[PDB]
Every structure is written in structure tokens, then in C-alpha cells.
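Asker: Quick one: the structure is below, and I'll ask about it shortly.
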There are 2 protein chains.
Amino acid sequence: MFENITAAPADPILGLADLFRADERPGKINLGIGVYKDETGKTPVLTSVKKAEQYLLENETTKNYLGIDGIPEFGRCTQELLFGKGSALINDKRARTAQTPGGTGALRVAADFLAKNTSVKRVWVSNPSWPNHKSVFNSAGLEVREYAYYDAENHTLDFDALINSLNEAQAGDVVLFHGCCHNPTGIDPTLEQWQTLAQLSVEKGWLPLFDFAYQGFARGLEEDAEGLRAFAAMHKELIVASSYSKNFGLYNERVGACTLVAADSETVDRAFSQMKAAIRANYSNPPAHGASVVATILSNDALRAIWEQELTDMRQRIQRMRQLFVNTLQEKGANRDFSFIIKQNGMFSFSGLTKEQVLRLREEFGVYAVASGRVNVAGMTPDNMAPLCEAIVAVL
Amino acid sequence: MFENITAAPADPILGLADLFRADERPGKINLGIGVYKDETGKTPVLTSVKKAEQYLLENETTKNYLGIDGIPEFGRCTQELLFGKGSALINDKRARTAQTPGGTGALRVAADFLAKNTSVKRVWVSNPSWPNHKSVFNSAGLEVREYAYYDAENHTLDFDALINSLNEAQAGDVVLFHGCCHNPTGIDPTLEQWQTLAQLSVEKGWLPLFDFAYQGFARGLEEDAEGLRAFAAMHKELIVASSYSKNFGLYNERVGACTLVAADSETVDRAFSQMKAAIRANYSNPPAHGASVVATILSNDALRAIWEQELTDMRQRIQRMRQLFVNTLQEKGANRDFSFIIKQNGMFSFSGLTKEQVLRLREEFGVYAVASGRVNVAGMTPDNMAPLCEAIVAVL
Ligand SMILES: *Cc1c(COP(=O)(O)O)c[n+]([O-])c(C)c1O
Ligand SMILES: *Cc1c(COP(=O)(O)O)c[n+]([O-])c(C)c1O
């Protein structure tokens, strides 16, 4: 059966982690995967989630199966985080959310749903985008086409080319938007550019799929959800795939949500029974621990307060690391002006490094960046900033 | 987009849980889903897993992403539990296991793998089988055909009809076997019947997919893995989907494994990179907590000892509940002889109840059984045994 199965290519993000760790050069720098690191090079489990975990350890009586859609508490808090407390879609009972294994699991459940219950043949995804978007949507059967997005010379969002790109998208096509902290560019629409796109998918008939992995990392939790809320005020139907792996530092527990919105509660609940039938045919019901923790933290005035401060410290430490990196690069001999990365949002810096600058950096300096030139700024600390900038300016 | 989406039918196992709980009749009995209950009507979280959880709470430093295939420790213990310590496939490095969200997630990953990397068009599944088998394999693209299995008059495995059924299976087809505690019948092959099937899939060219949800519940952990080990000694390629939701009482954390075996380590690792590419395109990497606990318990001499006793108490309490149920039924006026359910293995009793005996029992006595007449014996306690038997004999 398995004799002529070819070996798959390694994952462009995760394949790095395999190589990094097998390397026994002592001064290597990771900058690959997109996990926060603190000033000391470590990804601690947050304190708000250690208190919540002690709590579940004292207060759980059963591990008996969650419903197909998970913890209801988790569901309404996620909807409030996305749409706002007292939003009109919450009140009209227009949204239905399923707890999922991370944002990837929410993105696939969406894809599986749409493939067997919808007309959609095409998902539109930005150029550039998360590398695994294409792989999740092709596995469901859907075709992935690309729209323009980043102007590389000017280091801006190329809004016009994004508009003219999408004029080849039909009514009935999915268009994926990153909510904030665009992965990989970190370049996001202004509010004014999002209400322009809000209005345009309304007369073009696109179904919006918002991907939210980094809410809380660009300006703040509410500030980051504005673009989606500009679409939500206008659209009868949306879907958002949300992840709490980054903002909760809960990466390996796999906590996310696929939230469905239709024109009214009857349609949304009818559509939701199919989405739940897709979830059953894949894994059965979602992993409890991680979602259990999000919901304990968001249900507690005190424990929520502590998380929101932990998330603000991260937002700020990455911002500090950005200015540091453009300053250090400067005085380390930097051949170009890298000041544009200051204006980018989130964990990443989309540097202009070529695939070979990036290959040379791993294979002789041991600093790991994705082959697109995406480097994780949250993986930089004041101790490794100098090694790292000396490596980039010797490859320039 | 979602206007003419029809509502899905409710799940035959999980849809029960929705109805049970919405019912506010005080004496209702659940008997539906296949979760263990102790003498007091409760599914406690085991003590071996509460000690292991205290431990992770004291000893974890990060929630940073697991590899696509999860915890390696989890992987080798699962292989040892399935194949035996010092098995030849472990030593020849012939097996590769990925940690998954429960046994359902392992069964889908298998299906996704085989669909894009194999010739297989057909998975053969028993009649009767777990209701969701068909749904997981059809979602991957595969067709599901059925083979004969249970003789309902005699209450036996109908081995001949199982043989003649499968003579319509081609070389290259998947045939799914339940390892032990057949869901729904609880009727399993003898060892002699399994080495006969072991030999027959070898000259017929079937790929064996073993489903293991209840290892430790029929005779014991090693005793229960004998059939699979009879196939493993003969086959160059197998796949087993394993779950630790039942034997670890870890239902909602979602801990299982998809373990791949090929003729040699090169092929198995080549095939495994594709299986890992399927896992990435669905959820990304597995939920850590539940697998983390299995591996702490199995890595500890003491904590393992405590689990194995907890699993023996369950095995025994269900056996006690079986004799009780056939005894009580007898003296409650039982119209037929139900002594055959004594000879069945696992949590379930495949009673001969018709869909209408089963509908009448929920809708007027409030005892919930699956529409196949599958009743969960682990949901019976000495306090609810009499209500329950009075209900069955009034519907007979
Ligand atoms: C991190 C990330 C994901 C994956 O989320 P998780 O499954 O790890 O939670 C998905 N998408 O799409 C983007 C853009 C991410 O940055
Ligand atoms: C319980 C059970 C499953 C599902 O396993 P989990 O995902 O809940 O662990 C799958 N199969 O196939 C059978 C027979 C089961 O009894």
C-alpha cells in the first residue's frame, strides 16, 4: 500500500523547528515559528492561566464529553470579544460558535462546512498569507486563488491592486481577511479601508471569512476587532475563525473557535447543525482544558484583569524589540533602511530578505527565519539582538 | 449563502445527550453515550489522573506548540500498549504514531492520509458498527461498504457470513476491525478466529485498520491486544486508531493515537510525513493536556499501578452490572431470556430492542438507549437497576 508514497516536503514554518533543535551550535537564534518569548528567551505559561489551572484541578468532577460545539461559556465570551458586549448579532442570536482545536481546526471546520453545504468553489487568500491556508482549504476540496496585497517597494498595503485583484472574484466566493496583525506582513487595512472593503463585498456577493490569531497584539482587544465589526454591521453572513493560542500563550492546548453568522437565528442554527455534523465526522467534540481555562479567566473579574495585563506586557515588549532591531541594525552596519518594520503590527517583521539571504543566515550564522523573510520579533531579546543584527548585515 | 442549507439529522449517539438533559422528568436513566458511571451514578475524573494533573500544574514551564505528531513519550507507550514491550515492530522501527484528538481524530487522519496517498476507494466496516465510522470515512472521500457480523437469532458472531461477505473485498481495500469490545455488539473474535482472519487478509491483500477504544475493558490490557498482535505478526502494513478516552476516563481532553506501520522504517517514515502533512492541514498539532497525563501515568511505576487498579474496578463493576441486569430482568417479569448479554464484552449490551421499544422507553419511561437497542451497562447502578428493568419488561 505505502511503497510508492513519496515523502512530503517539510512545512515552511514547522519544518524550521525540526532543524533548529537538531542543530548543536550553541548560539543559534530561533525567530521562526511565532511564539512569544519574554526578555529571558522563554515562553512561560502565563500566571493568569496557572491560577485558572489550579482552580480546575480543585474544581473539576468529570472529564465526560463536551458537546460537539464545546463549552457554551467559551462560546459567548468569544462572541463578545469579537463582536462587542451587547452587539446586535449577539442579541439577535445571529451567531453560533463552536469551540475547536486552535485556529487551524476552526479554519478547516469552516472549509469542510462550506464544501459540503455551500456552492463555494473558491476561497481567495492574500498574497502573501499564512502558508498553511492553502493546504487547509485544498484538503476540503476548495480551490484557493490569490489576491494582491503587499507593495514590497514601498512596504505598504497596495489597496488598489487588492481592489482590482478581487474584481475577478465572483458572487459566492469566500474571501479570507486577516483581522489584524497580518501574517506574514503585519500590514493591516486602516478602518477607512476596511469599511470600503465592507461595502464592496456587500455588492459583489463575497462571503467574508475572518482569520483572528492575534487579537490584542496590534492596538488592543477592541481596537483590533474594529474591521470585522465594520463587516459585521453590513453583512448578513460571515464566518470568523478565532485562535487563543497566541493571546493566551496556550499554544499546545489548542483552543479556538469557528463562529458562524447568518441572517437570523433560524438560518444560523440550521447551518450550525451541518457545521456540527462536519465537526463530528473529523474529531468528535473539542479538547476541554485549554477552552476551560479561557472561559475561567474571562469569567473572573480579577483573573481577567491579570491576563489583560499579561497580554499588554507582550504587546509592549515586541514593540520595544522592533525599535531596538531597527536601531541596532543601523549601527551594526545595516546596508538598507529597515525603518518600515516599525510600522508593522504583531509578532512579525516581514523583512525583505531573499530565500538565499534566509538560507545563508541559518546555514552559517544559525539564525532561523522563514524562507519568505518573515522573522519573529517576539523571539528577539536584548541579549541576542546584537548577534542577530551582525548576522543580517553580513548577508545583505 | 446559507439560505437553503437543510438542518442535519441529529446524531444517534450524541443527539440522545441533547434530549436527555432537556428532559425534566426526575427519574430518567441515561444508558446512551458509553461513558463509565460508578456506583453512585457519576463519572469522576480518575485519581491517577488528578495526581498527574497536580504534577503538571507544578511542573510545566510552557504551553509552546507540540510537534505535529505530539508527545514522543506518548507515542512509544501507546506502541508498547498495543504491540507489547520488546515487540518486533517497535525494535525494527516499523511503527510511527501521531498523538490525535481522540480516536475519532485518529480515524479521520487515517482516512485523509489513505485518500490522498493511497489507492483505496473502499473501507469495509462491520454490520453493525459505531454509527460515526461511515461519516468519518465518507468525509475523506472514501466509500464505506458493509460486511456481515452479528447473528441476531443466536446472538453470536456469524463468522462464515463475515468470511463470505469479505470475499467481495478486493486487494487494496481497507477492512476495519474493532480490536476488542465491539461497539455495538460486544461480540469479538476468538483468538483462533482472529488468526484465521489474519491469514486471510494476507492472501486477499486487505489493509487492516484496527479501531481500539476499549482496550482494558474486555479481559485486560494485554489480553485485549492479542488479535491485533496476531495481525501484526503477519502483516507488513497496518494502521491502528487508538483512544484513551474510555480507559483513562479522559473523554473530553481528547487523547488518542493514529499509528502507522509499514514494511520497514524508511517506508514507514516516508508514509508518516504525508500523514503528518494531513494532520497539519486539519488541526495543527494535538492538544497537550490529556496526552501529557497518559504519558505521566504510564511513565510512573506508582501512578501506573493506581490507574491499572482504577481500570480493573471499572471492568469489574460493569461485569457485576451485567449479571445484575440479567437477574433483575428475570424476576421483573422479563418476557425473553436475556442471558446472552452475559457473554458480551465492554460497556454495552446489544439488546434486541426494536426502534419502537427504544422510542417508547425514552418517551414514557425516560430511559435512553440508542435506537439500535444498544444500552450502556456502565450507566446502570444498584439503585436504578429496578426502575430500568420494569421499564424494559413493560415494552417487551
Ligand atoms: C498562528 C496562526 C494560525 C494557527 O492558529 P493555531 O491553530 O495555532 O491557534 C492560523 N492563522 O491563520 C494565522 C494567521 C496564525 O498566525
Ligand atoms: C468511543 C469510541 C470512539 C471514539 O473515540 P473518542 O474520539 O471518543 O476517543 C470511536 N470508536 O470507533 C469506537 C468504537 C468507540 O467506542
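Recorded method is X-ray crystallography, 2.5 Å.
Placed from the backbone N, Cα and C atoms, the Cβ positions cover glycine too.
For reference, Swiss-Prot lists these features for the protein:
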BINDING   B:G34, B:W130, B:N183, B:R374  L-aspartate binding site
MUTAGEN   B:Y65 to F or S  Slight changes in activity
MUTAGEN   B:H133 to A  Slight increase in maximum velocity of the overall transamination reaction between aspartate and 2-oxoglutarate
MUTAGEN   B:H133 to N  Decreases to 60% in maximum rate of the overall reactions in both directions
MUTAGEN   B:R280 to V  Reduces first-order rate constant over 25000-fold
MUTAGEN   B:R374 to F or Y  Second-order rate constants are reduced by >5 orders of magnitude
MUTAGEN   B:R374 to A  Reduces first-order rate constant about 10000-fold
Asker: List the Cα distance (Å, whole number) between B:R374 (mutagenesis position) and B:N183 (L-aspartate binding site).
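Answerer: If we compare the Cα positions of B:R374 (mutagenesis position) and B:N183 (L-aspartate binding site), the gap is 9 Å.
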Asker: Chain A sits near which of the recorded positions B:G34, B:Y65, B:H133, B:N183, B:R280, counting only a Cβ gap under 8 Å?
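Answerer: The recorded positions close to chain A are B:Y65, B:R280.
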Asker: Give me the non-local Cβ neighbours of B:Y65 (mutagenesis position): same chain, 6+ apart in sequence, Cβ-Cβ under 8 Å, ordered along the sequence.
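Answerer: B:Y65 (mutagenesis position) has long-range Cβ partners B:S284, B:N285.
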Asker: Excluding near sequence neighbours, so keeping only residues 6 or more apart in the same chain, what lies with its CB under 8 A of B:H133 (mutagenesis position)?
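Answerer: Counting only residues 6 or more apart in sequence, the Cβ neighbours of B:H133 (mutagenesis position) under 8 Å are B:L107, B:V123, B:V125, B:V144, B:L176, B:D211.
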Asker: In the same chain, which residues outside the set B:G34, B:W130, B:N183, B:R374 have their CB within 8 A of the centroid of the CB atoms that define the L-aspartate site?
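Answerer: Not counting the recorded site residues, we get B:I13, B:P131, B:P184, B:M347, B:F348, B:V370.
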Asker: Give the helix, strand or coil assignment DSSP yields for B:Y65 (mutagenesis position).
Answerer: coil
Asker: I'd like to know which of the recorded positions listed (B:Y65, B:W130, B:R280) lie near ligand 2, counting only a CB under 6 Å away.
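Answerer: Only B:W130 meet the Cβ criterion.
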Asker: Taking the residues the record says bind L-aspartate (B:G34, B:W130, B:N183, B:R374), how far apart in Å are the two Cα atoms that sit farthest from each other?
Answerer: 11
Asker: With every protein chain in view, what's the tally of Cβ atoms within 10 Å of the Cβ of B:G34 (L-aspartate binding site), excluding that atom itself?
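Answerer: Its Cβ has 24 other Cβ atoms within 10 Å.
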Asker: B:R280, B:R374: which of these mutagenesis positions has the highest Cβ count within 10 Å of its own Cβ?
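Answerer: Of the mutagenesis positions B:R280, B:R374, the most buried by Cβ count within 10 Å is B:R374.
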Asker: What does DSSP say about B:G34 (L-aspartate binding site): helix, strand or coil?
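Answerer: Assignment for B:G34 (L-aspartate binding site) reads coil.
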Asker: Which chain-mates of B:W130 (L-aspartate binding site) that are at least 6 residues away have a CB under 8 A from its CB, listed by sequence?
Answerer: B:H178, B:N183, B:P184, B:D211
Asker: What's the CA to CA span in angstrom from B:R280 (mutagenesis position) over to B:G34 (L-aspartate binding site)?
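Answerer: Roughly 30 Å, rounded to the nearest whole number.
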Asker: According to DSSP, which of helix, strand or coil covers B:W130 (L-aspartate binding site)?
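Answerer: Where B:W130 (L-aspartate binding site) sits, the three-state DSSP reduction gives coil.
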Asker: Could you check what DSSP calls B:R374 (mutagenesis position) once collapsed to helix, strand or coil?
Answerer: strand
Asker: Helix, strand or coil: which one is B:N183 (L-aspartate binding site) in, per DSSP?
Answerer: coil
Asker: Looking only at Cβ atoms, how many others are within 10 Å of the one on B:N183 (L-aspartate binding site)?
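Answerer: Total other Cβ atoms inside 10 Å, all chains included: 22.
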